[PDB]
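*Asks:* This structure is in structure tokens; I'll ask about it shortly.
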Amino acid sequence: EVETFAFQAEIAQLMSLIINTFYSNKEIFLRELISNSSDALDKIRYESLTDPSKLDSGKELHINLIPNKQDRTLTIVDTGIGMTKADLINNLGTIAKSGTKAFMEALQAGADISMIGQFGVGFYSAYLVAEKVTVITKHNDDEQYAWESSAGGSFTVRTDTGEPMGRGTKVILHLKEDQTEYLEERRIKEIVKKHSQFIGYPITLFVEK
Ligand SMILES: N#Cc1ccc(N2CCOCC2)cc1
């Protein structure tokens, strides 16, 4: 059972700008997604200080990077706080409505796409390199869900029947045909060292076989 939703208008406007603007510095998408994972990890870490049972769904706090050349996917997995159904349908869009608006006004006042994270909307940089993004997520207080969008103005949410995650978020980037460099081991390592060397959780690259 799949429900389809319209993006908030400002978010749809930003996603169309990201897909259609010539901008060669696409590697920042990985910094932005890792930063989002770090924020999610901070949140469950903080909550666990006063309620240790919040880690019953998994004590390890980490980020895994999983390239798959056969599927042309790059997957970013974290064991952070996860997202509820209300997060997926209402809350994140409400917050991104205002941040997207500000970011676009900034893009007219000298800013470039690389400052997107200062407006809290770094997630959408995924669409620099992905034609479709699937987000599998599990929050302690809700069931496991799959969110997905190929942009174009809409996204879907469904309960997820796949492998249970325990707790956290898995962002699956279905890469554009000309963006497969982000599946290469040495390219991912270079980007992580360049942009994400100070993240306070272990980032593990899964090597393909
Ligand atoms: N309008 C809206 C809206 C925008 C973004 C998202 N998400 C993006 C990140 O993954 C979680 C869900 C959901 C709804």
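We're sticking with Swiss-Prot numbering for chain A, so the shown stretch reads 16-224, in order.
Quick reminder: no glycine exception, Cβ is built from N, Cα and C everywhere.
According to Swiss-Prot, the protein has these features:
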MUTAGEN   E47 to A  Strong ATP-binding. Strong interaction with HSF1, HIF1A, ERBB2, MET, KEAP1 and RHOBTB2. No effect on interaction with TSC1
MUTAGEN   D93 to A  Impaired ATP-binding. Strong interaction with HIF1A, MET, KEAP1 and RHOBTB2. Loss of interaction with HSF1 and ERBB2. Los of interaction with TSC1
MUTAGEN   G97 to D  Abolishes ATPase activity
*Asks:* Can you give me the Cα-Cα distance between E47 (mutagenesis position) and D93 (mutagenesis position) in Å, rounded to a whole number?
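*Replies:* The separation of the Cα atoms works out to 13 Å.
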*Asks:* Quick one, of the mutagenesis positions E47, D93, which Cβ has the fewest other Cβ within 10 Å?
*Replies:* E47
*Asks:* Return one of helix, strand or coil for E47 (mutagenesis position), based on DSSP.
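*Replies:* DSSP call for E47 (mutagenesis position): helix.
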